[PDB]
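*Asks:* Structure incoming, see below.
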Number of protein chains: 4
Amino acid sequence: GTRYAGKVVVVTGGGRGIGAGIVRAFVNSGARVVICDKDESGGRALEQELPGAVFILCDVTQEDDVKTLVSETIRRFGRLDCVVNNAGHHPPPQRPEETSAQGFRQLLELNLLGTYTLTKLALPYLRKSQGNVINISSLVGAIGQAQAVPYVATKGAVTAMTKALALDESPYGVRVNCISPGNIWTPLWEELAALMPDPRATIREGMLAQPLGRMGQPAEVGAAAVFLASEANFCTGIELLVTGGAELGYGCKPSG
Amino acid sequence: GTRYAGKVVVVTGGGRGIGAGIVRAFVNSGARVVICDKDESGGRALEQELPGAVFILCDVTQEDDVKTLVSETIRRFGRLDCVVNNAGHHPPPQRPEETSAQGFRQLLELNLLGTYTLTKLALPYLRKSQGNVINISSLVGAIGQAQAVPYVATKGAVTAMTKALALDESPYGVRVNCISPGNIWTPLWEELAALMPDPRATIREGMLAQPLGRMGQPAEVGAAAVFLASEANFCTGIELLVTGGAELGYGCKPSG
Amino acid sequence: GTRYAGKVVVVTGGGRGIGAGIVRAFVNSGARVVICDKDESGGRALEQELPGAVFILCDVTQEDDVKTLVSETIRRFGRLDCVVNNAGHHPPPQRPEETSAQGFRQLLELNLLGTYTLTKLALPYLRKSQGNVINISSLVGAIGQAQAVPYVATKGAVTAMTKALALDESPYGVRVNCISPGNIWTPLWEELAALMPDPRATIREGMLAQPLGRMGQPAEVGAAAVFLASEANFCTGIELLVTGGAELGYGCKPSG
Amino acid sequence: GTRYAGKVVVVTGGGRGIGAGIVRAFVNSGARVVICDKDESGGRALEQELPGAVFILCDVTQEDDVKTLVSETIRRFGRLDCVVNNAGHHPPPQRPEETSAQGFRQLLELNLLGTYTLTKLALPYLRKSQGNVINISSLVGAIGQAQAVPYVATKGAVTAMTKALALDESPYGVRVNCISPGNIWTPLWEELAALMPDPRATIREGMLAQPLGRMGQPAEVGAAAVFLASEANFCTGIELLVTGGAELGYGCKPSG
Ligand SMILES: NC(=O)c1ccc[n+]([C@@H]2O[C@H](COP(=O)([O-])OP(=O)(O)OC[C@H]3O[C@@H](n4cnc5c(N)ncnc54)[C@H](O)[C@@H]3O)[C@@H](O)[C@H]2O)c1
Ligand SMILES: NC(=O)c1ccc[n+]([C@@H]2O[C@H](COP(=O)([O-])OP(=O)(O)OC[C@H]3O[C@@H](n4cnc5c(N)ncnc54)[C@H](O)[C@@H]3O)[C@@H](O)[C@H]2O)c1
Ligand SMILES: NC(=O)c1ccc[n+]([C@@H]2O[C@H](COP(=O)([O-])OP(=O)(O)OC[C@H]3O[C@@H](n4cnc5c(N)ncnc54)[C@H](O)[C@@H]3O)[C@@H](O)[C@H]2O)c1
Ligand SMILES: NC(=O)c1ccc[n+]([C@@H]2O[C@H](COP(=O)([O-])OP(=O)(O)OC[C@H]3O[C@@H](n4cnc5c(N)ncnc54)[C@H](O)[C@@H]3O)[C@@H](O)[C@H]2O)c1
Ligand SMILES: Cc1cc(-c2cccc(C(=O)c3ccc(F)c(O)c3)n2)ccc1O
Ligand SMILES: Cc1cc(-c2cccc(C(=O)c3ccc(F)c(O)c3)n2)ccc1O
Ligand SMILES: Cc1cc(-c2cccc(C(=O)c3ccc(F)c(O)c3)n2)ccc1O
Ligand SMILES: Cc1cc(-c2cccc(C(=O)c3ccc(F)c(O)c3)n2)ccc1O
Ligand code: NA
Ligand code: NA
Ligand code: NA
Ligand code: NA
């Protein structure tokens, strides 16, 4: 591919799921990709699979891991053009009274501060390349979700942070955007469904939450990411919905 | 009541449903209310019922009716403080290929231009009173609805128009806001449900579209309207959602 | 290009400005493009310029023009995959009291019903191709604009209509999305600025309304359109903002 | 007043600014109000001033303070109907590279987790009263702000959390809403302006960010809060904008 040839991209949580779909999309567009992940299994195999992708073990909640991620990226490839903050986690459904402040803080540490930390360490290099930041948020940050108060809050923060940072970095020509996926079929979706009383039914309800009648694919998030990086030069601070239309119209969720 | 004492309010489509609930709320707040409606039956009885409400027959799609509505309001009460553009219609569910351009134009004539015309004729008097405009839009203008392309489009236009007019009239201290109700139990809802194969089931689905598990009441829209008129002095161009939370979260509406 | 090879695209108002930028983007992606415009000058030259683009004279407010546009497209190219409803107009700045209902109706005829009519005539063919609709709306439909009540209202309607139609056509795999550009430097922008007391200053204010410090280009809208057509297969009913961040943060627009 | 007579309201950060305006509004509506604040000076004087208001020293970042706030409220007044999470802080303008993860965590501790903690401890009592939660967020959570990445992120989280909790508590008839104020003239605004090179100019720019040409007042936020508590019985999960129209239209913030 030539759409993003000669560019260098870091993707966190790139070892599986949406992150791996994003990794593949950027490789297909001609970019060199650093795969960052806290687990080795998926990311290491993906490095072997994809010419132009390399794997760096890095836990985004550990600032020294992230500092080394950036320095190794520059040392090995000489520039940095795009950072995709995809690493994140959705806890199992929890009622509000079943949540804790410390569990909330830990989820904020991954979903929000890890995104914050990599972005901050990368920005000096992005400014030199007039690169861009892509945060992976969630539709539920905008519309809410049941039994997920901490998760929804972290994603509301990421989407808002994307806009604030877009304002700050616009004078330097660094664009900052986010993608808000809806139901994307990933290993995380599969794992969460398996915890449920009826996994197959939970999966069917998840497919039917979209007017398109299916869940999305990691490759479709990946294509949205490559668009924001390579072709959306007048887009900054936007929230790109990749949701199959889940937010549209009425659904199941006289005046007394 | 004293919240809006000494003020004069015009409510279109005030003879039944949401409009009548709005009429009652303003009367309860101490205002004098002109009830405008194209049908006499509901509005005339409401005038007899409510001290401080009077009924003026007026079809908002007829500019001469609307001109007389405003002039009679000033002649009889000496001022005009608030205009509530509530008159509107929801056609029966229609597939896109079952719609027509001329049916679309007629619906725009009622839901949009009738609101436009009364607002324009009222604004010279609202400027003198530092009054305000309240348009009744719909949640489906913001999130869409199935089998209602013309209706949804008219309400998208009303909500947008509310913001444009708010900008234009802010130098004169005239506020312009809208209410976007979701499912409100009114004679219109009842009539539309009766057209359906299973009316009782359509009504149950309508109640369940809200997390609160019920439809809203005209009185609840009325309270929102009295708030915008009497107490929201720093609110202009807002869309006040009165929807029971229908827009929140996933509902019924693997990656292949 | 190969991103949209073998596909057939109709672009209305394709003779200049954003429409011509969209035409060029689809030609660059390998598509055959029918340029529709009410004026011959730009579109005819563009047909001569671009192999794979042809010009069909068509006023989208004339249903017989639009019927012939679709039938000629099928007759000459054998399929139809994407319709881009770009034709539209922004009147000069007008205060609300300077507007008329009939001027409002005429603007609705172009900006809204022309989009409605082509979409309706095209949908049987889009369903056969699992094609898609792209409406060009405006950021001011979502946030309002001063001295543009009719224009803002037409664009609020287009954005809302996009969501309603997305719901209706999702069972058939036809996606329906819109692009909301902000300030894009086009012949229309230039013409409107020339009417102003100080054109150069109006143009400078227009550049500064964006955090990126410039207006957008038609080519950038074109790239967004090609993305929605060719790569956003899980996107339907979305509003893709192409605005340079104009909607972000505070600007120029103690408590007494 | 009688609008909220016999009800018991807790307002955090109630000692000055928006919180004190909210306290006064609920007292004026007939409610008994517990003023919570980490500083004694404002809240203690307000207790002496207002019959029906009492002051409880409580730092919302200290879970034992908050536990005692709730238990003392029940012990002294026998019920709890409304919690207004107003306590929060806006740091001085900081460039992204001038922020720290630990400063971010501390701001999240106040603006987000303090709101989370009081809400969680209050909900068993709100469920018994079918009471409601009102979170004070900010417009900049939705539209972003320059030099305020941590602040904007905390408010994006609060707004999103409001919707998630609304979903969770709707089965119990507990409504959860938020107010997003724009520029409100408070001691915090005054203090931040005084740090600036030109305070008077910063204040003038702040007034002009609104189409209404002024900042808002705490009393106007207070009226919005009393509406959500006492009269918005079909509103849950909404974001009530109290911004003077700052989010509307273009402002200061050719295609190259
Ligand atoms: N799957 C969906 O439906 C969905 C929807 C909306 C948003 N999202 C978001 O998309 C992102 C990816 O989700 P997914 O479904 O692909 O998840 P996933 O669990 O399948 O994969 C996430 C990857 O990130 C890695 N990761 C987790 N914590 C990490 C850390 N501390 N440091 C580095 N890597 C770490 C994991 O090891 C894994 O490889 C998340 O931010 C999630 O919130 C997912
Ligand atoms: N009912 C809902 O669930 C719902 C939801 C969202 C928005 N709305 C909007 O609320 C408004 C009122 O709806 P409703 O359900 O109360 O409807 P309704 O049919 O019960 O009452 C509407 C009233 O307006 C009058 N009216 C209609 N056309 C008129 C005209 N040309 N001139 C003057 N009066 C006219 C009718 O005679 C009637 O009295 C409409 O704008 C509607 O789109 C309704
Ligand atoms: N320029 C901007 O800043 C801007 C911003 C947001 C949205 N938009 C929208 O983008 C679209 C294009 O705007 P532009 O600035 O390129 O305008 P433009 O005036 O430069 O070009 C519009 C083209 O459409 C054609 N057209 C007009 N009426 C037509 C009709 N009845 N039938 C067929 N063709 C017709 C014109 O002849 C012209 O070739 C419009 O819908 C406009 O509202 C523009
Ligand atoms: N002023 C504005 O323009 C503005 C705009 C939007 C949102 N807001 C929000 O409104 C709220 C109030 O802002 P304000 O301008 O009135 O601020 P303020 O500084 O004038 O008053 C805030 C009050 O909260 C108290 N407080 C702070 N930390 C506390 C803690 N840990 N525990 C208990 N009380 C604590 C302070 O002592 C003070 O009395 C905040 O959440 C703020 O983010 C303000
Ligand atoms: C019944 C319920 C289900 C989930 C759930 C189940 C599987 C996967 C996910 C998930 O990872 C997800 C799904 C949609 C999103 F927009 C998103 O950001 C993440 N969630 C969560 C909460 C629930 O109350
Ligand atoms: C199955 C279906 C139902 C309706 C329907 C049925 C009864 C009443 C209404 C209605 O008057 C309404 C309902 C909600 C709104 F936000 C609104 O502005 C109006 N609508 C419409 C379309 C449908 O595809
Ligand atoms: C001072 C003022 C200016 C304009 C104006 C001037 C030049 C071009 C345009 C325009 O065509 C446009 C600009 C932005 C949009 F989002 C859009 O859909 C169209 N508008 C309009 C109104 C005004 O009160
Ligand atoms: C030049 C600049 C100014 C501020 C600033 C100055 C005074 C007060 C505030 C404030 O407390 C505030 C203002 C608006 C809000 F919507 C809000 O939630 C809080 N802010 C902040 C950042 C800046 O880059
Ligand atoms: Na490799
Ligand atoms: Na009477
Ligand atoms: Na050609
Ligand atoms: Na007292």
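Numbers here mean position along the shown chain, with the first residue as 1.
Recorded method is X-ray crystallography, 2.0 Å.
Quick reminder: no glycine exception, Cβ is built from N, Cα and C everywhere.
Annotations per Swiss-Prot:
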BINDING   D:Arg16, D:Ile18, D:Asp37, D:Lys38, D:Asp59, D:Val60, D:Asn86, D:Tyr151, D:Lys155, D:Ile184, D:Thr186, D:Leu188  NAD(+) binding site
MUTAGEN   D:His90 to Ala (Swiss-Prot position 93)  Increases kcat for androst-5-en-3beta,17beta-diol and 17beta-estradioll
MUTAGEN   D:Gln145 to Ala (Swiss-Prot position 148)  The catalytic efficiency (kcat/Km) is 30-fold increase for 17beta-estradiol and 11-fold for androst-5-en-3beta,17beta-diol
ACT_SITE  D:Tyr151  active site, proton acceptor
MUTAGEN   D:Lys155 to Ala (Swiss-Prot position 158)  Lacks of activity of testosterone 17-beta-dehydrogenase (NADP+) and estradiol 17-beta-dehydrogenase [NAD(P)+] activities
MUTAGEN   D:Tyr250 to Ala (Swiss-Prot position 253)  Lacks of activity of testosterone 17-beta-dehydrogenase (NADP+) and estradiol 17-beta-dehydrogenase [NAD(P)+] activities
MUTAGEN   D:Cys252 to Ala (Swiss-Prot position 255)  Does not affect kcat for androst-5-en-3beta,17beta-diol and 17beta-estradiol
*Asks:* Just going by other Cβ atoms within 10 Å, which of the binding-site residues D:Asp37, D:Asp59 has the emptiest spot?
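*Replies:* Comparing Cβ neighbour counts within 10 Å for the binding-site residues D:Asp37, D:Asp59 gives D:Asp59.
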*Asks:* For each of D:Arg16, D:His90, D:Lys155, count the other CB atoms within 10 A of its CB; which of these recorded positions has the top count?
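*Replies:* Max Cβ neighbours within 10 Å, all protein chains included: D:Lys155.
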*Asks:* Rank the recorded positions D:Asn86, D:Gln145, D:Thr186 by the number of other Cβ atoms within 10 Å of each Cβ and report the first-ranked residue.
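*Replies:* That would be D:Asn86, with the highest Cβ count within 10 Å.
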*Asks:* Can you list which of the recorded positions D:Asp37, D:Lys155, D:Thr186, D:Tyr250, D:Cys252 come closer than 8 Å to chain C, going by CB to CB distance?
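*Replies:* Among the recorded positions D:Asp37, D:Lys155, D:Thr186, D:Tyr250, D:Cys252, the ones whose Cβ sits under 8 Å from a Cβ of chain C are D:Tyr250, D:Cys252.
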*Asks:* Let's check the environment of D:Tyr151 (active site, proton acceptor): how many other CB atoms sit within 10 Å of its CB?
*Replies:* 25
*Asks:* Name, in order along the sequence, the recorded positions among D:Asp37, D:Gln145, D:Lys155, D:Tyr250 with a Cβ closer than 8 Å to any chain A Cβ.
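*Replies:* Near chain A - Cβ to Cβ under 8 Å - we find D:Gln145, D:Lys155.
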*Asks:* If you measure D:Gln145 (mutagenesis position) to D:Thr186 (NAD(+) binding site) at Cα, how many Å is it?
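*Replies:* Given the Cα positions, D:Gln145 (mutagenesis position) is 18 Å from D:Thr186 (NAD(+) binding site).
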*Asks:* Where's the emptiest Cβ shell within 10 Å among the mutagenesis positions D:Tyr250, D:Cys252?
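*Replies:* Each of the mutagenesis positions D:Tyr250, D:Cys252 was scored; lowest Cβ tally within 10 Å is D:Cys252.
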*Asks:* Measure from the Cα of D:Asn86 (NAD(+) binding site) to the Cα of every one of the recorded positions D:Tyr151, D:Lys155, D:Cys252, then give the nearest.
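*Replies:* Nearest by Cα distance to D:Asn86 (NAD(+) binding site): D:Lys155.
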*Asks:* Sort the recorded positions D:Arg16, D:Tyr151, D:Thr186 by C-alpha distance from D:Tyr250 (mutagenesis position) and give me just the closest.
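*Replies:* Looking at Cα distances from D:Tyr250 (mutagenesis position), the smallest one goes to D:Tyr151.
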*Asks:* I need the nearest neighbour of D:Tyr151 (active site, proton acceptor) among the recorded positions D:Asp37, D:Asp59, D:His90, D:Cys252, using C-alpha distances.
*Replies:* D:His90
*Asks:* Have a look at the mutagenesis positions D:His90, D:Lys155, D:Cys252 and say which one has the shortest Cα distance to D:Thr186 (NAD(+) binding site).
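*Replies:* Closest by Cα: D:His90.
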*Asks:* Closest to D:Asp59 (NAD(+) binding site): which of the mutagenesis positions D:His90, D:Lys155, D:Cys252, going by Cα position?
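*Replies:* Closest by Cα distance to D:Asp59 (NAD(+) binding site) among the mutagenesis positions D:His90, D:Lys155, D:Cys252: D:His90.
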